[PDB]
Amino acid sequence: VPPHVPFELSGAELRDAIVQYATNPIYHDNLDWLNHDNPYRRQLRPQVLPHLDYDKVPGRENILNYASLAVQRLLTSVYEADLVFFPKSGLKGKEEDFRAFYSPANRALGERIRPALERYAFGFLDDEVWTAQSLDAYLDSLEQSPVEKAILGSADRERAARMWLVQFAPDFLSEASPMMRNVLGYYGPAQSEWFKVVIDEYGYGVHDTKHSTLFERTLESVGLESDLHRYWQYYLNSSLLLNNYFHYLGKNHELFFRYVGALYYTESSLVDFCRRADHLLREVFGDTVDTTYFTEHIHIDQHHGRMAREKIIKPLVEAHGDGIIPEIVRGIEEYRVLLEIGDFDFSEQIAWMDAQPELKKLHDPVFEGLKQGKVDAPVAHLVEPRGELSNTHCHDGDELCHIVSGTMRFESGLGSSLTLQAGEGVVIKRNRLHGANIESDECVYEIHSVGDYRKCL
Amino acid sequence: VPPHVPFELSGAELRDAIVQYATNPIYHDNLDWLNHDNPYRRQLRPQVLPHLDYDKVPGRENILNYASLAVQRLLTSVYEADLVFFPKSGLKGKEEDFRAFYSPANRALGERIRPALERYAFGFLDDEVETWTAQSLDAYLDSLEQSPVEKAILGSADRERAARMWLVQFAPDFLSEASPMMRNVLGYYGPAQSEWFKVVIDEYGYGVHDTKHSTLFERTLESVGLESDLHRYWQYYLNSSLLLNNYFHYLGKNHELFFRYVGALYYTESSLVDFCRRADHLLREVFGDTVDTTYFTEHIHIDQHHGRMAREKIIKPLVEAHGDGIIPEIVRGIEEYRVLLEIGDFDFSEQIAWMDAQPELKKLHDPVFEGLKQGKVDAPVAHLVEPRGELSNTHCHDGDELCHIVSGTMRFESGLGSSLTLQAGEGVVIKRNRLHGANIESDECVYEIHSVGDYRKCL
């Protein structure tokens, strides 16, 4: 028997493999801000991917850096090759993109880089996070939320709530897809118990009461659309991370017990989430908003937490022993970490959107500070024609964008834009999602990499 | 944007990649004939994988050759990394194998070769299966005696053995019932998604485990003395059984084939009652009162299946929403599946005939062994010497072979419950494409293998 050469992919070969997957034409930059009813096109900004170092895994303090956002976007596209999508208007005239996404090549190229991508995306959780006795003590251990504060306190509550709702589109519109990955196969009575939870989310198979269909009504009632992924460029790093974590747990069955932990915790908190979400949306929108998606779990026992602990966790540790409980605990603790990152990232993004007029004015003192040599900042000189749309991304330090001539639409969130004319500009805050489009025949501008804009004031 | 290098994997690079996947220790030869409640070990015979040509895709006349068997075994193992299994006895003591099967490496190595394995396994269908409209499709759908399995089992020299061999062929499918179909309910698509989910719920007993259909088939197996741990009977799974099961994982994993699965689902539903009626009858005739056929008698009532729904609430809205251009794919799913069924019928009939003929083929060794000694045939011969316990895991050869035992004792295994004891001077004719293996029972065995091709030419 020939020796087994262990799987290995790193360095430049990994970079080339990531670029190879992502240069499929369906992943190239969009010429618009939105995907118009095409579930096969996802913007991965492949032109940047040759220049990222996938081998040095980031810690938590840098997981909102651009390389992390790029990897979350890559991973969502890789996981979703396993999901069935058709356009709302039907497949007609989109068959070419359909076959570019569902192809042997696109699957194999994505699956080859998936281990490296998952190390980059989730490796930081190793540093961030047993008997049956203490386990049942640990689970016994388990107020305005940060999201409520961000939305209710925003200078544009409806814009902030709409930005929040679209973060959930890939999760809620494909509701229970990652959980369904754990029902394939042949194992104990726990398998039918997992299946029961999936069935509830699918509305027992009645499409009108399928939970995804209810969230369609929620989106449409506040003037948003329900086609995936219309708002791809407005998905925060942290929202993709949260969604990706459950596909990670569901696809990789050595993490099955981590998912058992996460299922208990999410079911246990589902009612409080839906009540807060129902309350918040009615506050912001009034009678207009359809919150049926959430009010289907506003009764106190309208969840699966009690059965998750009794008929999933209990039989599994008995059949497989206490060696699995540290994984059950780890799934709970990892999910809680990701939730905190989401709260931080979302609140930061809303504050960044709300501050746009002040940050346009702050361009002036920051620019003057550069003249005075307060910061020795690298400069980039760019010239771009009309319609050259920079798909949304972020930078890892603060940047100053200064318009020499022309007109730029500076995009900072859904419904959040600035028109920058000659002599104007904007302070771009580190890790904030933003993009730009050129709305004059030509635009000449500069990007100064100031690091920390406060040193220029 | 850098230029896109199209995915490419062929020749020696592909051979090395298949070897690299398959040399994971959980895939090495078993020292016994059975896997003993360990669902992470699958025998891929990796030592022979360097010497197969994965680039030349066989046609139908050659899809029971050994390379096709080896690819079916690989593909089953690749697909099943997506399925959850735990040992019946629990995970304690099997954690290392558990993590060897569910690892980033094992998945990534298998997924890299999956395109090439699927071309090898399924490419012949392009030739076996040749614009449409909504009710030219309805005319075609409307257009769709002892069954081959009924004849194979009830015509057998050993009815019970033939039926047990048949039942174990279904273990990977029935014990993971509806797993490939579940692959189609992930995502976000129209009303068809919830109609598909209905069918999945129905084969999983609606989340009640004792009513769940895999548990019913567990009771079938145990009622005739077989076990229901996966994959206990791996070495007795025929090429065609794996091929049929893999075809649905293929359709399920690769959503460009979604409409083929829509067709296949209709055809299997509208065939299910006939199949279950015949299975229930033949098992009762073979085993009597002892056999539990509830798994089958769940579906012995005419029109109590999902076929009408699949036509009305799945096929009809998808054709309206996505256009008539998907109809050739719906038909192709039906026609490709029917080809695979024909192959299964032949392969299983051949295997049972081969098990039943073991006494005669042991005697046929004598006129064939001498026929070679008569200048008659110029057949290559390998001289093999092997120690005790050298269990050759089951495989097949592409031509007839004569096995002659110079000295020692060999257990020659031709099927579940089908064995020969071969001693000095004795031997057996090994028929092309038939599944078999051997174990050395003395502590040394000297024997010879003559590639006679067609043993007829030595008579």
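Note that chain B carries Swiss-Prot numbering, so the residues on display, from first to last, are 4-133, 137-150, 157-471.
When the header is checked for method, it gives X-ray crystallography, 1.8 Å.
Backbone N, Cα and C atoms are what each Cβ position is placed from, and that goes for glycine too.
Copied over from Swiss-Prot, here are the features:
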- B:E189, B:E215, B:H225, B:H311: Fe(2+) 1 binding site (BINDING)
- B:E215, B:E281, B:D315, B:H318: Fe(2+) 2 binding site (BINDING)
- B:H407, B:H409, B:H448: Fe(2+) 3 binding site (BINDING)
- B:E215 to A: Loss of activity (MUTAGEN)
- B:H225 to A: Loss of activity (MUTAGEN)
- B:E281 to A: Loss of activity (MUTAGEN)
- B:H407 to A: Accumulates the intermediate L-DHMA, but cannot form the final product; when associated with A-409 and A-448 (MUTAGEN)
- B:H409 to A: Accumulates the intermediate L-DHMA, but cannot form the final product; when associated with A-407 and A-448 (MUTAGEN)
- B:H448 to A: Accumulates the intermediate L-DHMA, but cannot form the final product; when associated with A-407 and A-409 (MUTAGEN)
Based on DSSP, name the secondary structure state of B:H448 (mutagenesis position): helix, strand or coil.
strand
Number of Cβ atoms other than its own within 10 Å, given for B:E189 (Fe(2+) 1 binding site):
22
Going by C-alpha positions, which of the recorded positions (B:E189, B:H225, B:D315, B:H448) is nearest B:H407 (mutagenesis position)?
B:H448
Same chain, not part of B:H407, B:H409, B:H448: whose C-beta falls within 8 angstroms of the C-beta centre of the Fe(2+) 3 site? Give them in sequence order.
B:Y69, B:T406, B:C408, B:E413, B:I442, B:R446, B:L447, B:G449
Could you check which of the binding-site residues (B:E189, B:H311, B:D315, B:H318) sits closest to B:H448 (mutagenesis position), going Cα to Cα?
B:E189
Integer Å distance between the CA atoms belonging to B:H318 (Fe(2+) 2 binding site) and B:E281 (mutagenesis position)
6
Cα-Cα separation of B:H225 (mutagenesis position) and B:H409 (mutagenesis position), in Å?
36
Candidate recorded positions B:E189, B:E215, B:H409, pick with smallest Cα gap to B:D315 (Fe(2+) 2 binding site)
B:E215
Deposited-model gap closure distance - 6 residues unmodelled, Cα of B:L150 to Cα of B:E157, Å:
17
Identify which of the mutagenesis positions B:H409, B:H448 has its Cβ surrounded by the largest number of other Cβ atoms within 10 Å, counting every protein chain shown.
B:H448
Smallest Cα-Cα separation from B:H409 (mutagenesis position) among the binding-site residues B:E189, B:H311, B:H318 is shown by B:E189
In angstrom units, rounded to an integer, how far apart are the Cα atoms of B:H311 (Fe(2+) 1 binding site) and B:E215 (mutagenesis position)?
11
Rounded to the nearest Å, what's the C-alpha distance separating B:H318 (Fe(2+) 2 binding site) and B:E215 (mutagenesis position)? Just drop the number here, would you?
11
Which of the three DSSP-derived classes (helix, strand, coil) applies to B:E215 (mutagenesis position)?
helix
List, in sequence order, the residues of the same chain other than B:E189, B:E215, B:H225, B:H311 whose Cβ lies within 8 Å of the centroid of the Cβ atoms of the recorded Fe(2+) 1 site.
B:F186, B:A190, B:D214, B:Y216, B:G217, B:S226, B:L228, B:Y307, B:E310
